[PDB]
Amino acid sequence: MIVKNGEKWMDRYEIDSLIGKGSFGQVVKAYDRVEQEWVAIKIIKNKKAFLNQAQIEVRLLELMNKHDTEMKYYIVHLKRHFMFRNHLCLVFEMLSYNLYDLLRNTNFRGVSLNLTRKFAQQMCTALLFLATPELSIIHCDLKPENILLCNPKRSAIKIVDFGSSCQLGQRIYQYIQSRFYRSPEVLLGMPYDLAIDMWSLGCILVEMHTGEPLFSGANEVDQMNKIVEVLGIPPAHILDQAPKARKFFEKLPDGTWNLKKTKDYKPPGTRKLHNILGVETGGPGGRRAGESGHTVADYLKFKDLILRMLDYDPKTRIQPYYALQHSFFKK
Ligand SMILES: Cc1nc(OCc2ccsc2)c2c(-c3ccnc(N)c3)c[nH]c2n1
Ligand SMILES: [Cl-]
């Protein structure tokens, strides 16, 4: 769809410029003459598939809107929606650039442990809000690109894009999440719950501090191999229940599991998170050596929280309320 700059919609919105494009369609900056403010309009393609996920996005955002609590404000605000020229249009507040752009701006050397902590605390609070029983929303696509600064000067963030989201027990797709941030339970073809967002969050926080993705698989096999390098072979009780366990692993005479090997990865559980983070070696690539708020003690707390977020078992993986009580967040 051609949207010219200066185009006026419905005597209300003046289109200014393109913010960006997705598989869903496009996001434009526009002036709202009624509220007298700038907004972001997400313009959904005139195709059944994209209309259908945007309709789910509108339903889930309107559901959140009716829960007035202290914890709903880490989610982008949907102001309203309308149908225009057979495109579903979602009107949001304007936010700023995304956390991937923040990383690119550091030349992928990563932000400080102190700024990582502020992001972690806001995202844990968002996930606690989505876990509200009457919401039980799984985001399903958390990644740096889907987390926006509220203001280019400041460290407030909001989660965007509920285009892949579902409520608990309303699963549609088996293949979900962006590969780098995809949970073991999704890789293993298992029924998934809100814990897949916490897995993504653990991956995101390590990446925000080191500048690089924790697990950058080129495909699902490579993804599971990179996770295993750091965390070891997933537990037997999980692999025993996993429809796609034999995509990656093999059950052994005595019902233990091992990697299926391909042509020539560090051996299982030997690419240690403590070395990735540089806990005892001045942080990622030693670049934090002697900066304040980057002591071994601060690093150990961060590492402890991440390993609770990257529990293989979605039953025992840390949950948002308990993540917020972790020592990493204690003054
Ligand atoms: C500046 C800005 N950008 C945004 O999205 C950037 C983007 C994303 C994909 S393509 C370009 C947004 C959004 C936004 C974008 C996409 N989905 C939702 N639910 C909200 C709201 N407010 C914004 N302000
Ligand atoms: Cl997805």
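Numbers here mean position along the shown chain, with the first residue as 1.
Just so you know, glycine gets a Cβ as well, placed from its N, Cα and C.
Noted in Swiss-Prot for the protein shown:
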- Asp141: active site, proton acceptor (ACT_SITE)
- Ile19, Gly20, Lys21, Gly22, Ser23, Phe24, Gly25, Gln26, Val27, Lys42, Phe92, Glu93, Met94, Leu95: ATP binding site (BINDING)
- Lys42 to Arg (Swiss-Prot position 188): Abolished protein kinase activity (MUTAGEN)
- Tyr175 to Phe (Swiss-Prot position 321): Mildly reduces kinase activity. Does not abolish autophosphorylation on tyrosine residues (MUTAGEN)
Expressed in whole angstrom, the CA separation of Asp264 and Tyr265, which enclose 4 unmodelled residues, is 8
Ranked by how many other Cβ atoms lie within 10 Å of their Cβ, the recorded positions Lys21, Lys42 are led by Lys42
Spacing of the two Cα atoms, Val27 (ATP binding site) and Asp141 (active site, proton acceptor), in whole angstrom, works out to 18
Here the binding-site residues are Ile19, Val27, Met94; the one whose Cβ sees the most other Cβ atoms within 10 Å is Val27
Minimal Cβ count within 10 Å, across the recorded positions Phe92, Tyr175, points to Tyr175
Cα of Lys21 (ATP binding site) to Cα of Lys42 (mutagenesis position), in Å and rounded, measures 9
Checking the recorded positions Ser23, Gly25, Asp141 for other Cβ atoms within 10 Å of each Cβ, the smallest tally belongs to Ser23
